[PDB]
Amino acid sequence: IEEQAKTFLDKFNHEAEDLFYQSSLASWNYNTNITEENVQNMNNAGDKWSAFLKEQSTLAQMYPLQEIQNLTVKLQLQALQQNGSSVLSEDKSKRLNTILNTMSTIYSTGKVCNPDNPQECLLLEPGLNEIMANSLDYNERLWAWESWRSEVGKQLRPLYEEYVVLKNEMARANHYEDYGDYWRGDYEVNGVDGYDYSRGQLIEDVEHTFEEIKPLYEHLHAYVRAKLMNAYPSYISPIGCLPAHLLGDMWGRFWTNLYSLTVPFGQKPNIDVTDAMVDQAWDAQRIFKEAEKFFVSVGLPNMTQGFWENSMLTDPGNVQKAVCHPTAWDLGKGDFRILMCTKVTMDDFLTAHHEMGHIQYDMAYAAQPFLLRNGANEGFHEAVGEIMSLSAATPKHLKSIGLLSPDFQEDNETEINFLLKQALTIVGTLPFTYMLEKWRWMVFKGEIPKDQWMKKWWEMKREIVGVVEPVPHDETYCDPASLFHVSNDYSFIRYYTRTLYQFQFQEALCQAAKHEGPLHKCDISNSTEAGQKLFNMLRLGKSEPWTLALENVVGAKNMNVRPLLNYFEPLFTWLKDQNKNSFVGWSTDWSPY
Amino acid sequence: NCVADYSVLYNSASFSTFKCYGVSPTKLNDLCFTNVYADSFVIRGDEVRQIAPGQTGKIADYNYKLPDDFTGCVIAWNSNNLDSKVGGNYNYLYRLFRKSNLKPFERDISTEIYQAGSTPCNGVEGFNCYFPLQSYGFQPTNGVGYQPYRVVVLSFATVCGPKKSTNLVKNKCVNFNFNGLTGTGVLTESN
Ligand SMILES: *[C@@H]1O[C@H](CO)[C@@H](O[C@@H]2O[C@H](CO)[C@@H](O)[C@H](O)[C@H]2NC(C)=O)[C@H](O)[C@H]1NC(C)=O
Ligand SMILES: *[C@@H]1O[C@H](CO)[C@@H](O[C@@H]2O[C@H](CO)[C@@H](O)[C@H](O)[C@H]2NC(C)=O)[C@H](O)[C@H]1NC(C)=O
Ligand SMILES: *[C@@H]1O[C@H](CO)[C@@H](O[C@@H]2O[C@H](CO)[C@@H](O)[C@H](O)[C@H]2NC(C)=O)[C@H](O)[C@H]1NC(C)=O
Ligand SMILES: *[C@@H]1O[C@H](CO)[C@@H](O[C@@H]2O[C@H](CO)[C@@H](O)[C@H](O)[C@H]2NC(C)=O)[C@H](O)[C@H]1NC(C)=O
Ligand SMILES: *[C@@H]1O[C@H](CO)[C@@H](O[C@@H]2O[C@H](CO)[C@@H](O)[C@H](O)[C@H]2NC(C)=O)[C@H](O)[C@H]1NC(C)=O
Ligand SMILES: *[C@@H]1O[C@H](CO)[C@@H](O)[C@H](O)[C@H]1NC(C)=O
C-alpha cells in the first residue's frame, strides 16, 4: 500500500545519495590524479555502491506495483524494481560477461599488420583511423578499411552470434520479446493520459520521419559523389553508390571530414574567432565566464559558486597523469563540475557553451527526486547542450560578444560554406543512425537470421545509405561488431532522436527570441521567454515524460524532423541549382570491384 | 536575569540570514520579559527554509515544529570550514518518519521501527517497516543547499535589553531621567 512504498523510496533517496557521492568522489579523484591507489579506491567504493543498489532492487520487488496510484512513487518503484541483469543463471551471466570482456579486448587492442612491412602494425585510433581521416591514397585507405574487418572484425563473429542469444534470453526473462524492444523501452510512456507512448511506435515514428530526410540526402549524396569523383577519379560511377572506404572514417559514420574535398566555395575562408580569443589573451576562466555571460544574457541561472573552485578546465601545472576527455559531472549533494583538458580555440569556446549547457540541465532538475534526476529520454540530454553550442557558433553572437570586429562582413557564399559542413555532419549520419539500429532490431527479433547477417547489412548500406562494399563480404565477417557501439553493448537510437530534438529545441526558442532569418542564424541572447519556456522543461528531468515535455517547449505532442529540414531549406535551394545535370540519389546496383 | 544585547547579533557581519516573527529587529533592545530559552542545531542550507513560523516539511513536521503564532526569532549561518568532513560528517542526525504531526515545541528522542500500512517488526527494517533516524554526511564540496548551516532560535520580568545612557550635563537647565524618575532642573554636586 502506497505509504509503505513512499517511505521505502524516501529512505532510498536519503540513503543512496551519500553512497553515490563517495563512489563518484573517488572516481573524480582518480580521473584528475590517475594512480593505482586511486583506481583501487574507486573500485572498492564503486563495489559498495553497487552492493547497496542491487540489494535495494530486490527489496523494491516485494512491493506490488498494481497497489500504486500516484505517478511519482510509481516511476521510482519501476526504476528500482527492474531486474535487467541478474535474471540469467550464474554460469550464463559469467558467459555473457566473458563475451563482453572478449569483444571489449578485441576492439580496444585490435592490431592491423602492414603486408608491405610486417614489423609495422597499427592500432585503430593512433593510426588506422588517421589514414581514413587524412590520407587520399585509395589503396592505403582500402587496405586500412578491409584490414580492420579481416584482421579484427572477423574475430567478433562467433562472439556476436552468442551475445545475441544471452541478451535476448535476458530480455525475454524480463518479458521484453527481444533485446531491441528492451532498448526501445527508454521512450515508453504509460498511464499519463493521451501522452502515452510505445516501444513499437518508436520504430513506426523513426520510419515515418526518415522518408522526409531522403529527398535532401539524395541531393547531398549526389553532390558528395560529384565531389568525390574529383578526389577519387575512375574509381566512382557518376550514378553510383559511394565506396565505403572513401567516407572519411573507419565506417562512414559522418561525412564532416570530406569538407576539404566537397566545399561549396574554397575561395572564401569560413569563419573563426580563435584569433580574437588570443588578441584579447583569453584563458579557460574567461572562456567559461563569457559562456556564463551568455547564460545570464538569455536569463538562465548563474553557477552555484563551487563550480569554479571544484571544476578543472585546463591541464594541471604538474606533468600530472589525468584524462583529457571533456566530461560533465553531477556528483550529487548539489555538486556540479566539469573536468577537461582545454586549449585556447573557438572549438573550446563552443565546448564551454556545450558542457555548461549540460551543467544547466544537471542543475535545473536538482530539486526533483534522485531516481528522476536524468534526461526525459536519452536524446534530450545532449540536444539541450548542442542548442547552446549552435547559438554561440553564429556570426551575431560572435560579433556582439566582441569575438568578431564591428567591420567584419558575411555573405551568401559564407552562409552555404557553413550549412554544407553542418549537413555533412547532421544529415549524412541520419541514414547510418536509422540503419544500424534497424539491423540490430531485425537481428534481435530474428527477421535477419545468422545466415543473412552480413548479406542484409550491405543490402541496407546500399538501400538506406547509398553505400557499397569496396570488397565482397560473407557470414565469416561482422562489420556491425567492428564498430564500438555493437561490440561494447551501446544503444544507438539516442543519436537519431537527439538529431531530431536539437532542431525542435532550436526553432521553439527562435520563435520566443523573435528571430528574423534562416534557422541557423538564430541567437537566444538578451531574451527572457527563450530562457523561460526552456526552464519549464529543464526543471523536469524524468519527473514528467518526454512526450509531454515537448509540448512545454515546442507545443508538439511528439517528435518531428521538419525543424531539421528547415535548417537546410537554404542549402537545398543551392543544391537544386548545382545538381541539375547530376543523377539525384544513386543506382543501388553499381560496385567498384 | 541578565541584560540582553540582542541588536548586536542583528548588526554583526557573520550571519547569513536572520529574522524575527513576533518583533521588529530595532525593538530587540526595547524588549523586556520574564524567561526565554535559546535553541541551537546544524542543518542543510535549503532546509533552513522550513525553520520559520507555522511551516511544513521534514524538520518542521518530524523534528522541530515552529508555531504560526511564534513570538521569537531565527538566525542561520554557513559553517563548511568546521561542520563538514571529506568523508561526510555523519555525527549530525535527522528524523525522516514519525506518527502524527509534532505539537509546537515538541521534542522526541525515543524510536521504534515505523511499520507503515500494518506489520509487526523486531529490528532488521527489511520490508514495510523502517528505522526512521538518518545521518547528514556533510562534505566541503557540497552545493549551497546541502552545505551545513549553524542555526539558532530565540523563544521570546528578568531580561530587559540594553538600557542606553547619555552624557550627564551639570550646572545647566536640563530635562532628566535617572533610572525611572523624570524631571527638569539644574544638577549640581551635593555634599
Ligand atoms: C594524488 O592524490 C593523492 C591523494 O589525494 C596524493 O597522495 C598522498 O596524499 C596525501 C594526502 O592525504 C599526502 O599527505 C601525501 O604526501 C600524498 N602522497 C605523495 C607521494 O605525495 C598524491 O600526491 C596526488 N598525486 C600527486 C602527483 O600529487
Ligand atoms: C502524490 O501526488 C500528490 C499530488 O498528486 C503530491 O502532492 C504534492 O506534494 C507536495 C509535497 O509533497 C506539495 O507541496 C503539493 O502541494 C502537493 N500537491 C497537492 C495537489 O496537494 C505528492 O507529493 C505525491 N507523493 C509523493 C511521494 O511525491
Ligand atoms: C526479477 O527476476 C526474477 C527471476 O530471476 C523474477 O521472479 C522471481 O524469482 C525469485 C527467485 O529469484 C522467486 O522467489 C520469486 O517468487 C519470483 N517472482 C515472482 C513474482 O514470483 C522477478 O519477479 C523479477 N522481477 C520483476 C520486477 O519481475
Ligand atoms: C550571392 O548573391 C549574388 C547577388 O544576388 C548572386 O549573383 C546573382 O546570381 C544569379 C544566378 O547566377 C544571376 O541571375 C544574377 O545576375 C546575379 N546578380 C548580379 C548582380 O549579377 C550570387 O549568385 C549569389 N551566390 C549564391 C551562392 O547565392
Ligand atoms: C545584449 O547583451 C549585451 C551584454 O549586456 C549588450 O552589450 C552591451 O552593449 C552596450 C551598447 O551596445 C555597451 O555599452 C555595453 O558595454 C555592452 N555590455 C557588455 C557587458 O559588453 C547588448 O547591448 C545587448 N543587446 C541588446 C540589443 O540590448
Ligand atoms: C550572475 O553573476 C554576475 C556577476 O558575475 C551578476 O552580475 C548577475 O547579477 C548574476 N545573475 C543574476 C541572475 O543575478
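We number chain A the same way Swiss-Prot does; the residues here are 21-613, in that order.
According to its header, this structure was worked out by electron microscopy, 3.4 Å.
Just so it is clear, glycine is given a Cβ too, placed from its N, Cα and C backbone atoms.
According to Swiss-Prot, the protein has these features:
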type	residues	note
ACT_SITE	A:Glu375	active site, proton acceptor
ACT_SITE	A:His505	active site, proton donor
BINDING	A:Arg273, A:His345, A:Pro346, A:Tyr515	substrate binding site
BINDING	A:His374, A:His378, A:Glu402	Zn(2+) binding site
MUTAGEN	A:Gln24 to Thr	Increases slightly the interaction with RBD domain of SARS-CoV-2 spike protein
MUTAGEN	A:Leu29 to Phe	Increases slightly the interaction with RBD domain of SARS-CoV-2 spike protein
MUTAGEN	A:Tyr41 to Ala	Strongly inhibits interaction with SARS-CoV spike glycoprotein
MUTAGEN	A:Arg273 to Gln	Complete loss of enzyme activity. Does not affect amino acid transport activity of SLC6A19
MUTAGEN	A:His345 to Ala	Complete loss of enzyme activity
MUTAGEN	A:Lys353 to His, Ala or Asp	Abolishes interaction with SARS-CoV spike glycoprotein
MUTAGEN	A:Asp355 to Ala	Strongly inhibits interaction with SARS-CoV spike glycoprotein
MUTAGEN	A:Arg357 to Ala	Strongly inhibits interaction with SARS-CoV spike glycoprotein
MUTAGEN	A:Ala386 to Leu	Increases slightly the interaction with RBD domain of SARS-CoV-2 spike protein. In sACE2.v2.2; increases interaction with RBD domain of SARS-CoV-2 spike protein; when associated with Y-27 and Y-330
MUTAGEN	A:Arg393 to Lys	Increases very slightly the interaction with RBD domain of SARS-CoV-2 spike protein
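Of all the recorded positions given, namely A:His345, A:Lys353, A:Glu375, A:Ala386, A:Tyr515, those whose Cα is no farther than the 10 Å limit from the Cα of A:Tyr41 (mutagenesis position) are A:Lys353.
Contact annotation for mutagenesis positions (A:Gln24, A:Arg273, A:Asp355) versus ligand 1: none, no CB falling under 6 Å from a ligand atom. A distance of 23 Å separates the Cα atom of A:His374 (Zn(2+) binding site) from that of A:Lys353 (mutagenesis position). You'll find the Cα of A:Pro346 (substrate binding site) roughly 8 Å from the Cα of A:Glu375 (active site, proton acceptor). Neighbour list (A:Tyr515 (substrate binding site), Cβ cut-off 8 Å, at least 6 residues apart, same chain): A:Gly399, A:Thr449, A:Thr453. A:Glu402 (Zn(2+) binding site) falls within a helix when secondary structure is assigned with DSSP. Of A:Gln24, A:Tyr41, A:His345, A:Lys353, A:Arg393, A:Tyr515, listed as recorded positions, those near chain B by the criterion of a Cβ under 8 Å from one of its Cβ atoms are A:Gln24, A:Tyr41, A:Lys353. Looking at A:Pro346, A:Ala386, the recorded positions in this record, the fewest other C-beta atoms within 10 angstroms of the C-beta turn up around A:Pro346. Note: the Cα of A:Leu29 (mutagenesis position) and the Cα of A:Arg393 (mutagenesis position) are spaced 14 Å from each other. Note: A:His505 (active site, proton donor) has non-local neighbours A:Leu456, A:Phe512, i.e. same-chain residues 6+ apart with C-beta under 8 A of its own C-beta. Neighbour density for A:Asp355 (mutagenesis position): within 10 A of its CB lie 22 other CB atoms from the protein chains shown.
Checked against ligand 3, the recorded positions A:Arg273, A:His345, A:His374, A:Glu402, A:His505 give no residue with a Cβ less than 6 Å away from one of its atoms.
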